[PDB]
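Enquirer: Here you go, one structure.
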Amino acid sequence: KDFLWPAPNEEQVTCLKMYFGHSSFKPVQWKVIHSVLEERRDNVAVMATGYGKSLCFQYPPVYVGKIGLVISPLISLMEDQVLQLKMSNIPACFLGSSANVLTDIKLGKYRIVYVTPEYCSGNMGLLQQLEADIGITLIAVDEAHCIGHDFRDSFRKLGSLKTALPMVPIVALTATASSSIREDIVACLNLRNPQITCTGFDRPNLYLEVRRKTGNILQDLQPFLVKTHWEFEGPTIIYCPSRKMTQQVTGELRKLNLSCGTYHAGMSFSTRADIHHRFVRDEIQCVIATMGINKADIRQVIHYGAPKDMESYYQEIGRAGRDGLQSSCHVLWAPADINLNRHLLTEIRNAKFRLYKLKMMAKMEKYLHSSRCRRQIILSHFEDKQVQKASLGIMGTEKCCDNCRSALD
Ligand SMILES: Nc1ncnc2c1ncn2[C@@H]1O[C@H](COP(=O)(O)OP(=O)(O)OP(O)(O)=S)[C@@H](O)[C@H]1O
Ligand SMILES: [Zn+2]
C-alpha cells in the first residue's frame, strides 16, 4: 500500500523540505528510511530508476545529524554527488588514502562520507572509531555501481563491514528483482535479517519502439518533427553512444533551428546544472546526452544508436513520462553501431570479463531484433515475474510497443 506507516512526523517532513526540497516521502523511500532510523535494520531496496533511491541514504544522516557512509568504486560520481549536496547545504566529503578531511569527519562536519571499497578494507578500525565517537547512521552500497564486472567483483572486500560494525544498518540498493542477485548481495555483505522492499519495474505509459537507421541523421529524426522552424512534439532526450555522436546530432538539429543542449561527462558540474535547469524550465526542447536528468514531462526518448546494455537502456528510457502521461521511447539502430561492435570485446584477453560483456551485448542485440512484446522482454530481464494487472492491461495493445501494435494490424 501507499499508506505510510508510521506517519512521518513534523520534524521529519520539515527536514525533508529544508534539505531536499520535497513535500512528501515516497512509499518505498519511507519504508527504508523508517527501518534504518527506528529499527536500525539492514535493507535491500530493489528500486526502479527515477523512484528516488538516493534519499534512502542521504536523508537519515541529515535528519539525525550524524554520518552516512556511502561505499562506491566510482570516485568521479561520488565527487559530483558531494557538489549536488553542497548546493542543498548538506556537507559531504570524499574520504581516501585526505588529511584535512578525516580530522573534520571526526569533528562532526560531514553528514555524508563517500569512500571506495578498497579504502574500507584497509581502514575498518578507523570506521569503528567513527561509529564509537560520532555514530554511523547507515552504510549504503549500490549494486549498480559495479558497472570489475559483477557485484562480487566490485564489493567482495566488504564481507568484513558487518563484522566490524555489527549494529550499523546497511542499505543495499539494486536495480533488479533477480533472486540470485539479492542472494549474492545478502551473502557478500553479511546482511542480518534484511528488510526487502521492491518498487516493481513497469512504466506502462511508455510506448516502446525499435527501428533501423536509414543512413542519415536528419532523415532518421525527420519523422519526430512537427511544423511551426520545425520542432519535436514535446520535451525530448536523445541518447548517443559517444561524445562525438552527441556533437554530430546536436550540429544537425541546430541546422533545423531546434533548441538543443548537450549533456555529457566531459562537462563540468556547473555546465550540466545549467542545461538541466533550462530543460526543466522548457528553455530548451531537446537534450542530446552521452548523471541523470529529472524532468516530469519528457514526452520522447530516442536512443540514436544501439544502447550499451539492458540496464543502462532501462535507466535511460526511465527518464520519460515521470508524470504518468503517455510518452514514447524509440531506439534507432543499425548492426554496425559501436555498442554492438564485438571487436573491442573480442580484444579482451581475459575469458571471464570477455564472456560477461559478450553476454550483455547479446541480450541487447536479441531485444533489438525481437518480434516479441518489448515490455515483456524488459519485465522478464529484471526478473519482475509477478507482473502487475496494470502491465497485463497495457501489454498487447497499440500503446504497449511496436511489436504489439503490428500484431494488431
Ligand atoms: N520524496 C521525493 N519526492 C519527489 N522527488 C523525489 C523524492 N525523492 C527523490 N526525488 C527525486 O527523484 C529523482 C530520482 O532520484 P535519484 O535518487 O537520483 O534516482 P536515480 O534512479 O539515480 O534517478 P535517475 O533515474 O538517474 S534521473 C531525483 O531528482 C530526486 O531529487
Ligand atoms: Zn508490447
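Since chain A takes its numbers from Swiss-Prot, the residues it shows come out as 525-621, 624-673, 677-757, 760-821, 826-944.
Heads up, header says this was done by X-ray crystallography, 1.6 Å.
A Cβ is built for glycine as well, from the same backbone N, Cα and C atoms used for every other residue.
So Swiss-Prot says this about it:
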type	residues	note
BINDING	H546, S548, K550, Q553, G574	ATP binding site
BINDING	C908, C935, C936, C939	Zn(2+) binding site
MUTAGEN	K577 to M	Loss of helicase activity, loss of DNA-dependent ATPase activity. Does not restore chromosome stability in depletion experiments
MUTAGEN	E669 to A	Does not restore chromosome stability in depletion experiments
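Describe the structural context of these features.
Expert: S548 (ATP binding site) counts 12 other C-beta atoms within 10 Å of its own C-beta, drawing on all protein chains shown.
Sequence-distant neighbours of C908 (Zn(2+) binding site): residues of the same chain at least 6 apart with a C-beta under 8 Å from its C-beta are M930, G931, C935, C936, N938, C939.
The Cβ of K577 (mutagenesis position) lies under 8 Å from the Cβ of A569, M571, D668, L702, each of these being in the same chain and 6 or more residues away along the sequence.
When Cβ atoms from all protein chains are considered, those within 10 Å of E669 (mutagenesis position) total 23, not counting its own.
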Enquirer: With every protein chain in view, what's the tally of Cβ atoms within 10 Å of the Cβ of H546 (ATP binding site), excluding that atom itself?
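Expert: Summing over all protein chains shown, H546 (ATP binding site) has 14 other Cβ atoms within 10 Å.
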Enquirer: Helix, strand or coil by DSSP: which one applies to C939 (Zn(2+) binding site)?
Expert: helix
Enquirer: To the nearest angstrom, what is the straight-line distance from the CA atom of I673 to the CA atom of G677, with 3 residues unmodelled in between?
Expert: 7
Enquirer: Where 2 intervening residues lack coordinates, what is the integer distance in angstrom between the Cα of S621 and that of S624?
Expert: 6
Enquirer: Applying a 10 Å Cβ distance cut-off over all chains shown, what neighbour count does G574 (ATP binding site) have?
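Expert: So the number of other Cβ atoms within 10 Å of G574 (ATP binding site) is 17.
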Enquirer: What does DSSP assign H546 (ATP binding site), in three states?
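Expert: Going by the DSSP assignment, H546 (ATP binding site) belongs to neither helix nor strand, so it counts as coil.
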Enquirer: Report the residues of the chain - excluding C908, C935, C936, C939 - with C-beta within 8 Å of the mean position of the site's C-beta atoms, for the recorded Zn(2+) site, in sequence order.
Expert: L737, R909, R910, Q911, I929, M930, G931, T932, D937, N938, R940
